[PDB]
Amino acid sequence: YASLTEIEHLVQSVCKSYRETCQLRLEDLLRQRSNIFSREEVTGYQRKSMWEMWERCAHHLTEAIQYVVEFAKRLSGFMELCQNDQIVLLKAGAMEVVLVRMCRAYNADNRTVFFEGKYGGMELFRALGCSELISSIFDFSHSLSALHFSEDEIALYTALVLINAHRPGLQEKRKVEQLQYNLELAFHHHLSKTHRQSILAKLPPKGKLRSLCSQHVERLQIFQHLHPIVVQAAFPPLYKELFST
Amino acid sequence: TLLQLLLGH
Ligand SMILES: CCS(=O)(=O)c1ccc(CC(=O)Nc2cnc(O[C@@H](C)c3ccccc3)c(Cl)c2)cc1
């Protein structure tokens, strides 16, 4: 039964773990907002091969995932969990955390995302041949951007995205449930201080993040079946492990 | 697995 002091300490700990592993500075992402891909640059990306565009994106996603792994490692409660459960949570949660974090790189005013040094719209990704997935991801980013998360809110929310006791295959489910609840208390406490509990009802349903990850896996199946050799030869091995069937 | 390796266990 975590005391108020312990909950306050948990807030600080989660926010520190996030700050240390957030990958890019928010200020740098925001500074780059005026730097938008030109019509010709966008066309250049659209004319790339499906395999090359998938390869680029898999690399960038894997890099983002490596920071999420580091985030998990610095979350004290996470390392308290058994080895199996750490793996189960990260395997299911890594992509979900990245999707949430990416809203920092999304500009709702022109519906663009920071990708390879500049801001581009969803049409930038057309060569992937998964327009429905890209649209869904942009919709998700837009929905989160409307919430106007602070960095501390992103820290606390992403901690909860990772510590999700509903994942199948947990060996110590009740232990994960306790940590999840404590992180809920931390999140709620922080929100209470800033009069921000209103956002709780506006957060995406958990099924949404699960849906996006399922869609991603399915589109990778379509790609991998079409181009099996490129996945084997060129894609990051961690990407394969997490997403290939 | 690679997650195992990255987590150091
Ligand atoms: C997440 C930590 S961060 O510090 O916020 C950060 C932000 C940006 C970058 C550079 C980068 O990887 N951009 C990128 C953008 N869109 C990408 O796909 C689209 C389809 C997308 C759009 C929104 C959400 C998910 C995916 C990819 Cl594959 C990479 C690095 C770090």
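We number chain A the same way Swiss-Prot does; the residues here are 264-508, in that order.
Note that Cβ sites are derived from N, Cα and C of the backbone, with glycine treated the same way.
Annotated features in Swiss-Prot:
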MUTAGEN   A:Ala327 to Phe  Completely abolishes transcriptional activity
MUTAGEN   A:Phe378 to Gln  Completely abolishes transcriptional activity
MUTAGEN   A:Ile397 to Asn  Nearly abolishes transcriptional activity
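Here the CA atom of A:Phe378 (mutagenesis position) lies 12 Å from the CA atom of A:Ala327 (mutagenesis position). A distance below 8 A between C-beta atoms marks none of the mutagenesis positions from A:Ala327, A:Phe378, A:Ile397 as lying next to chain B. Contacts of A:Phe378 (mutagenesis position) defined by a Cβ separation under 8 A and a same-chain sequence distance of 6+ are given as A:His323, A:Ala368, A:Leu387, in order along the sequence.
Around the Cβ of A:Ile397 (mutagenesis position), the same chain contributes A:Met385, A:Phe388, A:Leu391, each under 8 angstroms and 6 or more positions distant in sequence. A:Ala327 (mutagenesis position) is surrounded by 19 other CB atoms, counting those within 10 A of its CB over all protein chains shown. Classification of A:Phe378 (mutagenesis position) by DSSP places it within a strand.
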